[PDB]
Amino acid sequence: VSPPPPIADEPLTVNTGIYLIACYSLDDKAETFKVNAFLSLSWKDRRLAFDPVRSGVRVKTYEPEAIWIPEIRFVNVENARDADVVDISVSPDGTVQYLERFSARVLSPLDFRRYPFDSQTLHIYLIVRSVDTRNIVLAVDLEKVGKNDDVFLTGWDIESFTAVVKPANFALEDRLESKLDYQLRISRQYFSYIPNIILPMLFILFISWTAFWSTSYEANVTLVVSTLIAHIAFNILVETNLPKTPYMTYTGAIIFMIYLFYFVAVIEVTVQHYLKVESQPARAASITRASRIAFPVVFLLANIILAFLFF
Amino acid sequence: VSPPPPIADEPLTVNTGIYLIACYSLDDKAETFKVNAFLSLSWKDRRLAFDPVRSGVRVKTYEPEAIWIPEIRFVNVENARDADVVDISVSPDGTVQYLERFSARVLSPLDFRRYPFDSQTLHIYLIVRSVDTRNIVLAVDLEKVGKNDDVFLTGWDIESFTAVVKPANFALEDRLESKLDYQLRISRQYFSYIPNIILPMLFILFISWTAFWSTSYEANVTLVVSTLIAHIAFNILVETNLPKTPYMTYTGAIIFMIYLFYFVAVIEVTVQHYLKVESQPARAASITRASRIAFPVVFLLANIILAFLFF
Amino acid sequence: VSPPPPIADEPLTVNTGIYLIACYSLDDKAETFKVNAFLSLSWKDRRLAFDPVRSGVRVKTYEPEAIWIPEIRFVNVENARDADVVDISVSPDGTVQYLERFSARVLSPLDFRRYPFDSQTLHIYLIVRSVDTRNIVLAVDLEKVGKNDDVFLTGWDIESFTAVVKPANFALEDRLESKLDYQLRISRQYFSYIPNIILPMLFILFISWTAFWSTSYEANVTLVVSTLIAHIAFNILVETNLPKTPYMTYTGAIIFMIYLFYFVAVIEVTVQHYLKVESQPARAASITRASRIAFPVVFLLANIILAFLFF
Amino acid sequence: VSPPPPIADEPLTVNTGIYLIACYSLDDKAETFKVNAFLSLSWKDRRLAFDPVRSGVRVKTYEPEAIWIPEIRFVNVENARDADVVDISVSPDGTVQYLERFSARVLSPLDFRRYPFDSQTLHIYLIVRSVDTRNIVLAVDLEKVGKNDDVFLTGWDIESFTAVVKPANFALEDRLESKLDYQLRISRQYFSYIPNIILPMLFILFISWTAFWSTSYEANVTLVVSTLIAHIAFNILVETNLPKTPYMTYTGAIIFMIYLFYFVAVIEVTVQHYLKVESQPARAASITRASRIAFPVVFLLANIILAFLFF
Amino acid sequence: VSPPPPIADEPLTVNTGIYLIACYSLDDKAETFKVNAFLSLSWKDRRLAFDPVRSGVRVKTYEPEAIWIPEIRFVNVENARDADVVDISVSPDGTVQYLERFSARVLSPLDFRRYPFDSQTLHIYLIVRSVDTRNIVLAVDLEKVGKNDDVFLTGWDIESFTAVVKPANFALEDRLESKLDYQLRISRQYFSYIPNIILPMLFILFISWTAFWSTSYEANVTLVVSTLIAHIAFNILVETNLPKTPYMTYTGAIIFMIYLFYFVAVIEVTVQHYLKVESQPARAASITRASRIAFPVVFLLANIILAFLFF
Ligand SMILES: [Cl-]
Ligand SMILES: [Cl-]
Ligand SMILES: [Cl-]
Ligand SMILES: [Cl-]
Ligand SMILES: [Cl-]
Ligand SMILES: [Cl-]
Ligand SMILES: [Cl-]
Ligand code: NA
Ligand code: NA
Ligand code: NA
Ligand code: NA
Ligand code: NA
Ligand code: NA
């Protein structure tokens, strides 16, 4: 079966629509998400037209095999989509109305710079390759683009699901290709990160700073070193939930900076002890007293600077 | 093959039933479960009717290909169900009796607020899309809804398996859809959490409080800091078995609150030491003596408040 | 193709046999195992009978498609078995001899109460649904039930592979079902648990008890707290290799009890120190001296009691 | 299609050959490996013979469906091999030359006793079941057994790939079976284990022994206990990369033995302290001085004994 | 369908091209990557030639089944590629233009010697087996080799995608094989390793060296031992992201060397203490003072030597 012939030298417009049934498994490390949706296709094949008076019926139902159907593929899917045809309905004028239900693992890049306070734009790219007979162009039937209310993406808030109505038409291997951009705007549910990572991380840091109210070198060494190890544990926990970015993430920046605080706390703890042994506890006292104000102020200011830089 | 024609303008009623054979793999993080069950379908196709006298036979067995079968799909499945037709039996009035055995990974949201003392309602949504010829409506044959005695969901107690008999009939992409809700009520086996997480977590906390019967700053620092790290280990262990909730879970709340107890224990340990060095051990004694009663009382009361709030 | 017609009102007896080729992947957490075996089926279809004189041949070989084959399924499999027909041989009297080679992931519940000294009974349930024409009943041909010598289940000893010869005949969705129980008796190879978990766990506990021969509070605090953490590490290691049981396991019981030993060791260490500071080292000495005998005796006795309760 | 008829009462000899294209994923815990290879089969079917003069052609190419092909299966595969027929070429005398490209996950037991200095013999078992018409026997065409130069098994050295030319002929379910043993001899690349596990493990042990040059009980307790915990971490790391063996492995033996060294080091550290407090530092000095020589000598000798026992 | 017949004794040239659509999942441990690309094939089949005047059409479109298509396979794929034919276009001269869209998990060895500053050459090997009728040779149509702009490999920079135009023609199982090498040059994004592993690892090492400004044996033991454990944690973290190499990697070398620094730091800490107790603090002072300069200088120089050796 060959494509529909043109009235004039016009391209064939295949109207599309994606209706999300189930959206799930957003893998941060793999930068993938799984989708379960309806794909609707509609084009005019004049060869399939009929008189509703003569035939008796108002629409004709065909099996995929029977008629010409455009080869619509997804660009950013890992493997070819699992698709099952729901219905093919031809109107008297030859306006075909195809509907299929699919499921696919979509590969869409994620921006972790503001993690865990980040928002993402997931993409679903519909594509059609033009045939030697005639050129095929994609369109968006906005009436058939949407999502079920039930649709939930665990640990994410679904903002919108829209399509960029004008396709990206380009040449590939000397043939015209019509690409469409279906955008799923989501924003992360940062809540859990606060009692699980952020606050525990701040508590161990504040515990380290109690060394500024202690003259006991042995106790200070225990305080700063122990807490530093809990900080390493938290850094490792965080980097396991994330991929390797060629940029600093917000949480990454905070975590990195906190190492410097531990490093300087050890230096202070060392300096204070050296001075004490050197029979200069008056100078050590001045440094320790300063550190009590210096450490939280420089911490608070450094954080303002980063939130500023990052947001 | 087209759908059965209507006597009058009535919709076609497809009677359904799910009988669970094997239920397994309830993933808390992924909010999914795997099912292995029988799906039974029954509808009237007058075109398939016959005389049992003339034909000799009391029922006719058809291969799926031979006759019209309604396109029944599952809403909340990740990929299309693995189904194998067991039997198709036509009675002479044309009452088709379809049976298939399926397996599917069902995506059903979970409520972790009362974890590990939570109970859940797992869902299985049967759906049918109406055709251009006629409208299809789902029904529940209660005689064919159930589960095998053998059926066990590891670490969960299976309460019930029922169907909401009246379908959710709604329009989707200008066509009628009949949705059915099969509900599997389960409740978690919280037992193991007690000797594995809850009690070990309480023992390390109580060990931290022995610092209230010690004047040794160096020992107290070791006691409180060490136990705090074991608490971090337990917090991490717990959050690995769970997804990121935009709400506090019961265990999450207990765990978070316990950080504050470690924080204040460090403050006490610090205050007591500062006072001792400042040659005011009488005041430090008062604080330490108070802490011995204050810490367990405020702990016990805070827990009453949370269990109250959570249950 | 319809089932064989009955001589009288007798049911059709399908003789079965499972011969294990490869048995592997026993998942303790998932309570599953993978099997690779031969399935043999034999029944009498009088319609397929022939005279060996006239035909010349002593048995006829058919392709599955050509003849009626009973729909034998497995109850406790996650997904439908991957089966490839090896041979179908019909004798002159119409005694069909079907053989297929299959592989399946079988879901069989496990009893962890005596872990790692436990023994299990893995099950393989063959089932047949009776047709409207006639009732089908399963039988066991003991001569075709067995396992290859080569068959090895890693970290387990294979005791036996037998079938419960009398089937469980019951009604399901108003039709007769013949269920057969193939039992694979295995017992765990507990050896490795001894040098990897049990003895290391006992060594850290015994190290904690050296605090009973020390007057140094700071050293005792380090001894008991450090070892307690290694005990937490071992508890976590153990519970990662196991599912969440609504009952205590033998190892679970030992592990839990050992927390109480650490708790009381801290109490002793605390009491001894308090008394020393209170200028009462004579009383502290009595307690410490007692603890040296009390701790191992109460440990040894508590263990006798548990092994007694558990075995 | 029936098997080739015999000239006399001889069995049908199917000549075999496996040529490895890609060998990968040797799972130590699962005792499996994945293979991608060519399978070549050759037998004489007199029915397919032809005159090259009359026909014109020197060999005839058939589609698998067209002719009789022996049912060759693999014994030790988890699931049935993914096979794609490359070519079927019939010579004038009726000598069929089948070639297929397959991929399979082969289950072959591993011996960990000498780990990580172990060598293994991976197996690939070809098998054929005799038919009622005639008996089928496997043979090895050595000219068609081999492996590509490119073939690499990560972290392993491939020694050889040979076939045991005489098949294991035996009865199974009253039918003759011809089994062939394809052996892939490999030996582990132990290199990485030295700077990653062995030496780090020895360094922490030697650090523990510095307690023999210290009179500070508190320091010794820290030294021995800390290092013991790093040893526990290394023991856990090792046992995660390995399955549960009913025997001791070389690394397992070394690791276990090192626990005894930590245990006795604690005993020494305890004894030395008790004696010091008891105002007997002369006796404690003797013990400590001895321990300095005793610990490395008994360590070195114990290791000679084990390497001796193990190799 | 047989292959195209030769004009003279020339081989059939199948022109090839791979156009990468989506490149993803580069597994360092498994040494695999997943690809989603277009495969284009073009050869001359004179039997399919036609007059464009008589036929009317300028190119003819065939279904794969209708015509002879060369059996092109991939050498280094784990399983056979998931391929879906996009188009088959025959020109009047019989120049076939095949296009398919595929996805495959490619197995390509990785060189970790310079990790995480390494660059790799991923391979895709196209292969064709010659038939008994005629020999088949692969060619590269450079105009149909490329990659989409969108193509991103997470944590890697894609340098180039080229094909080695002259095929590797060799005999395999007495038949000619034409192998082509498609090379994807990539280089790792080392950025993240710096704030996540390299700098944290250096901070803990520098913290250990503060023991050179302390006379407190108990504090030094805590400092060096604690930091050593954090170093073990980092070593383990690193070796989990990598496979077991029979060679030293750059990061592996740095990590290993740092153990020696901890070992010698313990020795110094021990020596200094022994001397102090021995009432020789003047000699201990000299050693400690030297260590303050020796440790960073020997560290810095050792690192120059390694970067030199490695790059
Ligand atoms: Cl697609
Ligand atoms: Cl363009
Ligand atoms: Cl074009
Ligand atoms: Cl479905
Ligand atoms: Cl089954
Ligand atoms: Cl096989
Ligand atoms: Cl391939
Ligand atoms: Na079509
Ligand atoms: Na149908
Ligand atoms: Na059949
Ligand atoms: Na300490
Ligand atoms: Na055949
Ligand atoms: Na073809």
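We're sticking with Swiss-Prot numbering for chain D, so the shown stretch reads 47-357, in order.
Looks like X-ray crystallography, 3.0 Å, at least that's what the header says.
Just so it is clear, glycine is given a Cβ too, placed from its N, Cα and C backbone atoms.
Cβ neighbours of D:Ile244 (mutagenesis position) (same chain, under 8 Å, six or more residues apart in sequence): none. Following the DSSP three-state reduction, the secondary structure of D:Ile244 (mutagenesis position) is helix. Annotation of the published mutagenesis D:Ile244 to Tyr in Swiss-Prot: Marked gain of function, with a ten-fold shift of the proton dose-response curve towards lower concentrations; the original residue is retained in the structure shown.
Within 10 Å of the C-beta atom of D:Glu264 (mutagenesis position) sit 20 other C-beta atoms, taking all shown protein chains into account. Among the mutagenesis results in Swiss-Prot, D:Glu264 to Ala has the note: Decreases cation selectivity. Decreases the binding affinity of TEA and TBA. Nearly abolishes block by Cd(2+). The residue drawn here is the original one.
Quoting Swiss-Prot on the mutagenesis of D:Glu264 to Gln or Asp: Decreases binding affinity of TBA. D:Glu264 (mutagenesis position) falls within a helix when secondary structure is assigned with DSSP.
For D:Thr268 to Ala, Swiss-Prot lists a mutagenesis experiment annotated as follows: Increases the binding affinity of TBA. Weakens block by Cd(2+). For D:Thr268 (mutagenesis position), other Cβ atoms within 10 Å of its Cβ number 21.
Quoting Swiss-Prot on the mutagenesis of D:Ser272 to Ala: Increases the binding affinity of TBA. A helical conformation is recorded for D:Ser272 (mutagenesis position) in the three-state DSSP classification.
Experimental mutagenesis at this site is recorded by Swiss-Prot as D:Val284 to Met, annotated: Displays an increased sensitivity to propofol but not to desflurane. Taking Cβ-Cβ distances under 8 Å and a sequence separation of 6 or more, the neighbours of D:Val284 (mutagenesis position) in its chain are D:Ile243, D:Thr297, D:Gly298, D:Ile301.
D:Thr297 (mutagenesis position): 26 other CB atoms within 10 A of its CB, across all protein chains. What Swiss-Prot notes for the published mutagenesis of D:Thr297 to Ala is this: Marked gain of function, with a ten-fold shift of the proton dose-response curve towards lower concentrations. Also shows slower apparent rate constants for activation and deactivation. Displays an increased sensitivity to propofol but a decreased sensitivity to desflurane.
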Counting across all protein chains, other CB atoms within 10 angstroms of the CB of D:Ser272 (mutagenesis position) number 22
D:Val284 (mutagenesis position), DSSP three-state class -> helix
Applying a CB distance under 8 A toward chain C to the mutagenesis positions D:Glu264, D:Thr268, D:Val284, D:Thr297 yields D:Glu264, D:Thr268
D:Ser272 (mutagenesis position) and D:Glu264 (mutagenesis position), compared by Cα position, are separated in whole Å by 12
Out of the mutagenesis positions D:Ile244, D:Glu264, D:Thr268, D:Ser272, D:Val284, D:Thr297, ones whose Cβ falls under 8 Å of a chain E Cβ are D:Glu264, D:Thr268, D:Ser272
